[PDB]
Amino acid sequence: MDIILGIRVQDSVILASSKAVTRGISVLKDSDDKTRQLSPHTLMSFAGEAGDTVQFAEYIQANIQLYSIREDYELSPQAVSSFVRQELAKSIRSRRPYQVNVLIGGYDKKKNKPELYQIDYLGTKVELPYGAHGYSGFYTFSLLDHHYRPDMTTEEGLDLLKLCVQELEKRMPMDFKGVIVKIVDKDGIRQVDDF
Amino acid sequence: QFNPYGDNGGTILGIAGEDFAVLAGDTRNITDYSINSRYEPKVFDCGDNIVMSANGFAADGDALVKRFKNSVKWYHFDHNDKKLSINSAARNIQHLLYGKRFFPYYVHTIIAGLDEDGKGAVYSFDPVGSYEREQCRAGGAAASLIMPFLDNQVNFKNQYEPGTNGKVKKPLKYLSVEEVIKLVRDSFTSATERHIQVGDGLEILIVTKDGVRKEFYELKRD
Amino acid sequence: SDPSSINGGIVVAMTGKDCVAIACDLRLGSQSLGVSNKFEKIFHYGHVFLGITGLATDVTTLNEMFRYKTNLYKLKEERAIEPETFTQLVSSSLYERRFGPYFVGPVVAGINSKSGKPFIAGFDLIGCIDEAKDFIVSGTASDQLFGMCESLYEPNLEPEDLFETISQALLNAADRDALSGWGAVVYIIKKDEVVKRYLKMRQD
Amino acid sequence: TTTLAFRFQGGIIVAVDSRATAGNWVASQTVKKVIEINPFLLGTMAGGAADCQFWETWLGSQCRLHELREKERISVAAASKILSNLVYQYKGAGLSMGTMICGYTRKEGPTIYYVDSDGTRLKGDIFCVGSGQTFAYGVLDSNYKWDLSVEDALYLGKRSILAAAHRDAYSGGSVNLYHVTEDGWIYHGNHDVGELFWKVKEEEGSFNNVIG
Amino acid sequence: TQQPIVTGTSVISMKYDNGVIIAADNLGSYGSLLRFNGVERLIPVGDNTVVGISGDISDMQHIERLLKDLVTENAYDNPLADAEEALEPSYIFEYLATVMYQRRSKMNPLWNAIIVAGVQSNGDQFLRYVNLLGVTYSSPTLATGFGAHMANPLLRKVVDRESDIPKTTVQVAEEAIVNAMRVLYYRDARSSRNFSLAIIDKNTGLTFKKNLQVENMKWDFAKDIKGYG
Amino acid sequence: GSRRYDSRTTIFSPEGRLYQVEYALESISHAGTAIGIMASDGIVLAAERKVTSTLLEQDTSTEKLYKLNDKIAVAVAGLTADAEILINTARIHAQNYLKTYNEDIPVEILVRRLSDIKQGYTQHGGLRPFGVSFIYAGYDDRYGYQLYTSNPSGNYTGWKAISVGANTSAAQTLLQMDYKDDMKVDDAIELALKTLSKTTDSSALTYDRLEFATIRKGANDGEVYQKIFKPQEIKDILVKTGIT
Amino acid sequence: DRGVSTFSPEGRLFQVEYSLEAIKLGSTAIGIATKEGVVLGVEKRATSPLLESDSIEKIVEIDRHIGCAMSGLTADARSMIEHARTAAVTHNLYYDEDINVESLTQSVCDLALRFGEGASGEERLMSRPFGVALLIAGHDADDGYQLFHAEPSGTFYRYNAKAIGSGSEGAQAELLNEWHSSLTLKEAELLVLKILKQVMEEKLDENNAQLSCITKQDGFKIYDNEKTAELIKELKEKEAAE
Amino acid sequence: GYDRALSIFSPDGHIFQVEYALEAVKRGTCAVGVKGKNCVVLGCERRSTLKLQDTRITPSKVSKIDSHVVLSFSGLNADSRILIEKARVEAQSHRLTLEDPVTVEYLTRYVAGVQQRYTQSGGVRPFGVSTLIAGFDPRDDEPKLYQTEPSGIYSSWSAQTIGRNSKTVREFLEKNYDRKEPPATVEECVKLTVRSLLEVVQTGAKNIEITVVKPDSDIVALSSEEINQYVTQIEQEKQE
Amino acid sequence: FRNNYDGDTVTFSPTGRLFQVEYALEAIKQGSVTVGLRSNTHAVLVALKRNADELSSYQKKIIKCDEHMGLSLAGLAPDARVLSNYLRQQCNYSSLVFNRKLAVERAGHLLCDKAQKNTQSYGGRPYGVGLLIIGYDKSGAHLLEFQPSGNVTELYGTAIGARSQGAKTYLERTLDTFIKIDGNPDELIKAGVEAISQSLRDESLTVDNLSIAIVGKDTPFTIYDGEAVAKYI
């Protein structure tokens, strides 16, 4: 639907995305990635407005991959978030507005520290311990601040996210049909297939 | 508030033959309840055995006959008198239409001629842009009064051989040009009596192998 | 809701005796939902200080913007911009985006280094230079702050006694507003050094 | 206005109706809602008629001009992402687009792509666009298998348009089938929707409900 | 969008056997306030065409200027055809039409109606109509603005169809229009007593009678109406 | 007609060379000398003015040393007017990168873009090539200290030492002997005055015909410092290597 | 420098005379048009045994019934092939019908005219050239197989057969004897190779020759390198009967 | 404004500036290319030899365009920067619109395209650059080597050489690379590419750079030690 | 041939001359001969069509501009293509806007005015082709002479091309005869053959290399060729 959730644990960014895409009266498909890999250690999730989301993904993706050819050097996650905020900021003033929210989760190798960035459509970046978007992001903020400790490893963090979805299934009326969860560990970018 | 779309009433009717074609329509031009002129051609020849009529809001209708006869000319210089196919002509308007899709023309246009094979050809264009090749299509204001009579007298649609009770659909028999002249005349006799934008006159253009033949038949003046 | 009332926050800036102090709350959220208590609103350029409140996307865009203008100034003259020609720089860039203005309110507070001189100035949307030599307030509880300041504030206060004052007026107004509530930073700026103190603010 | 297409064993079945209404008035019942983009791509007509017909002829032109240019035939996925990025330019000018571009190449297999006016471009195994988007899903999805005889797959398309045509106002007219193989689409022709109903009512024994 | 401010209203016309007779009132209204009087708006274009213009005054004077220059363009050169190729009715018309087309594309129209009325070098009678709408139609008689609902029925007694044009003489036509005018001066708020009449005859040129007034008015019956019950 | 008056800067010779460009490489060697020295422990950027008169206010002037941003300084050889254009165009480009990545421009990038500008004048548009060459001295995290030079052709190469301006061959052989790869910052200072005191065309090397600036990582908390010395501290180290 | 503008007081634009030299430098290109199949064959002139023969392209597809062979600088031609491809497809959107062969030549000839000074905003996107010829060959209902000869002049004629390139003079004199009105496809294909053998620098092989036709059913079709090796082999049998 | 014609036709059927273009290439550096049956090898000699001249941060003459395309260039080095730039631009705008990485065929046309199009406009001199383009077609194993001209012409080659003293190394390659039998392995090819350079480099291993591209975006450079090893090997064998 | 002045049309000579124009005038005499003669009901053009060698086909020398008007080229064939377009264009512009037949008188003067621009401006060559424009309107029949220079004049008869004088002389001896020819279509064509045979000196007359065009008061613009000119000849 719109549900993109983020939790940073001690050694990973975990971004999870809605399996479903509804346009029109029906649920057209129940599988469609709402993420594009930018770099080997940088991953971007996007949700929002029909049809803009795609064009504003692959426009970023090419541009950021252009830099990586030119200089043979994967940009910081710190850097990456700036490039997108700039592109958004510029686009609100224009003839077309771009309704798109982005979570950028990446692994800095300069700092060796995971970092997650949350950008809203307006054009405000904010680095967070965890974040969300839409009216959907509400149900999750309150489980997280109870059980989050700033030390968890990938397995304790993965179970925590399972609780969150479990809540989200009870209370929200829009379905979405589970999540694809993706992990940016110390190097890798792997899709866990379990819930 | 300025509104740059009017209406001028009037109706056309395209019947295809097996070597002939017929584009007919009335000569009555109107605006609300005032009759401007009782007689006023709508169905113009474009040479090369294409006949066109762009019926609806008369103001657009001349503008889309302008650019059309213009383009008929300018094909013939550059292809050095390759004769313009009824079929190719179709796909051409479709560009002229679409070209003003963000300022439409309110006309419902029909072109008609013979194709290479010698069969009749009727096309009719969506006013916005697209089009479909037909066998018969009315358009214009009293379109919805004339169409459903033609589909019962040409296609024998919902008729069956008698005694066979639904099991045998009545067979298609191809109509003579003598027969299709009478059909038109009946249609546009009835249209007058129940709709107040048909009357005065009817103009048939018949196109065959020979060329263009004209026929004017009067209707009731009311 | 207007754009300024989405992202809220307040900024207060009050002169002393040969010193100045600027302060804000750390909130950055939208409507009801709070996002972060990490957002800082106070930036600086040299020994001049700049606070900004209101539309969150215009916040970070005018920060990148001024940083670039006062970079290109410091290289040519080879010194820090004076607070008064910084005031001016602010005015012009608000006012040339007269249409589609940036939904902010900039508060400038600094010490002109050469003169020892305490210095504050205020702004709003398309750029009116509010001179004051008492205090300036901005942000989405600017009625509330105004009261407290005017009764508490006395001209001439010691850099140490100034800190008590601006303390009070920030705390009590933020929890009598909806759009401010998490945390609080105060910069006491004496002519040679910059103290940072985070207020214990009661949770909202 | 029912257009559906499903991936199956031997390739793709396209199936469409042909009643295209303008208002309450039923304009014409002969409107072929396929657009032959070349002999290995088939593109449907649903949504606004002008925006759809014209613009996939124009797609036909970039196909005969990618094809000469590299001498390698266009991929099915790549064709789609042309068309999409063109109509994205005009977004917010009331142009109305719902097509499936269907092809089968030997580098990708049978693959449907669904291009839409917002700019949304989805791969998938079943799409069905238009008035009969929910009726058509329903009949089709029970009886749908990734393994099927080509013959059975033709008979599964008939029945899907049939179902939407009965209940829906603006679906009716005639049915059309096409069968995409690697080598190209072959036309399996036109069955009247009023003869087709009565064979399948009796023969199968469904539509009890219907009188007669 | 243009707003008609200072408008004059109504122009009538019919064919007869040897030419056309066009006549229009002269009167510039400004809502209820009748602000300008005796405003000529029968324009001669050469000596074989009159162009009679109606609706907005402001827009009219900008179609009085484009006619005048249209003759200066044609008159250039053509020295062995300065009377042989001099602007036919049929030319003057098409040009106006196609300008009125072109402003309607930008949706800033010259907010008028135009009658072009003249005689060909065949002697053929000519009478066409164009207006803001972009419609054209030619006709056996013609009326503008408010005379489409009153003036048209009167002239259609004389000219019914194309059998009656040789039978209708120019004495009869003359009577018919004047009399036609009687009824307009009665039933139309925006109409006065002054009217200008032009005959373009194919055998004697432009006869231009100016500032005739209406004749024989019935108002005796009116004394005898009393209350309303 | 006007083709006669056209110089055709653009055209290739029968050598295939751009004769215009070769002329420009001249106009550098007229101008005063600047020397680049890379050390492991800092970069000493040292250039002796061409001007010399006794009425020059040395304290007030920079003319051979400009800062780009806080990490990157250039030394100029050629016409100062020409240079000043390029040097502002650099400064804006540095800042443009800072607004978009909040991450200071890497030294490779900044040099590459200056080099692209120069080239363009001699591709097309019958402009006269700039008469300028820069020494680039700059620091980042990626590669460490980096040195580069770009010439009026628009082609740049890295270096462990280099010299531009007059007596280029003379300077280059003095450095070939003397530089060892290990130097501190204080020894590097002493090799720079040594190489400038032989080549100088004027008899004496004086504190007011010199400009000296450093870029040192010996600023604590892992920060770099620039400093252009005053004409009154270059005087104190002119007696240190014994030139007076 | 001569202008593009200036006239030679003979009456001639110096530049056109110099263009028509560039044709003759480039490699041989024969075309023989018969009433049963146009055959185009060119000499590749592989310049080293290292270079791969078949990357080189001098028979080029304009659409699926207009094939084209080029002589001269192949670079100049890159622009003019692309212009021709677009225009023929533009017509097929616009009239759903094969572009006339004659018409396509005209549009190429029009771009050829362009090389102008580029005064005001007017778009002449060239300032020079187009030193290449085409053998534009095609088939349409209006006239049978045709063949047309483009110049860089902006001047074209129909031709029953025409040679161009290095051996044009020799090939021309053999063509005026051998050309006839009764040729078959199979006889014309063997005849092209025989006239191409005389003015080939090297021995007739398929590693420096490429053959093609356009025939009514097929359309364009360039031949297989295996087929060509076989037609070489059959020429020498007939010749060794004599 | 400037559009004065620089492709003044030579009456002898040529163009003065396009000859000169070919001349400027000959001045500059040398670079050799050879295609085995599962590798390509681009070696180029570097006059970046000069005590006190870095090579870490100095840019090598073999450039990366894309993940699986590599370019090497001889001729003016100021100019090289452009054609890199344009090709990079291209490589992304192809992914964007058609998906899928560039076919090596395509990118060849496209670089070639740019150089032709500078002889058309008057305001601009020709690029005096020839290039080697190498890569492996998306999801395949097909070595490809292409070379383009400052004419704009292009062709694939079994091996080629451009830059200074290209005649020595072409004459060497005719004898020592069979057209029917490529060098079998990656080491046997690399030994063959070194042996070609060491004719015009006049020994040394510090001079020459050898990069190899294999299928599946394997762009790797050989480091000084490796170079030396290979050279030494060729030394013992040759001596013996 | 240089020295003095032979550069742009801008540079103007101390002699009073402009060389480039004169050069352009030499150009027409290179091409193949064309005659044009009229009477009051018919205007004919005869031009000689030519072929590169004998496998090459002839070349189109007569161009139909419209159904009441047309030109024939002599000299440069690229130049004729630019100017024939512009008279298509303009005679279309007068049927669209004003619905008038573009008068022959007008159509000459407009072409003159376009030529002038090329000789005033820097760059641009003078157009170097000559057009004999025949045509029929309501002012009867016209023939016009376009010189490259810009001048238009109406004549009863002219020729320009290779060995034209042989045709020009014949046309003056018979001036008295062919204006009085009216109504016989055949008699007019056949006079014009015997006017173009004089020019053919060292050239044989072929019947398939001759191009013939009549326009009149009842026939549109028609080119005869192939079988149709093998009736007359």
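Note that chain D is numbered according to Swiss-Prot, with residues 76-287 shown in order.
Cβ from N, Cα, C; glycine included.
Feature annotation from Swiss-Prot assigns active site, nucleophile to D:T76; the stated evidence is experimental evidence. Within 10 Å of the C-beta of D:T76 (active site, nucleophile) there are 23 other C-beta atoms, taking all protein chains into account.
According to DSSP, D:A124 (bortezomib binding site) is assigned to a helical segment. Swiss-Prot lists D:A124 with the feature bortezomib binding site.
Within 10 Å of the C-beta of D:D126 (mutagenesis position) there are 25 other C-beta atoms, taking all protein chains into account. Under mutagenesis, Swiss-Prot gives D:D126 to N with this note: In DOA3-1; decrease in activity.
When the alpha carbons of D:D126 (mutagenesis position) and D:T76 (active site, nucleophile) are compared, the span between them is 15 angstrom. Neighbour density for D:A124 (bortezomib binding site): within 10 A of its CB lie 21 other CB atoms from the protein chains shown. Between D:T76 (active site, nucleophile) and D:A124 (bortezomib binding site), the C-alpha separation comes to 11 Å. Using a CB-CB cutoff of under 8 Å against chain B, the recorded positions that qualify from D:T76, D:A124, D:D126 are D:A124, D:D126. Secondary structure at D:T76 (active site, nucleophile), as computed by DSSP, is coil.
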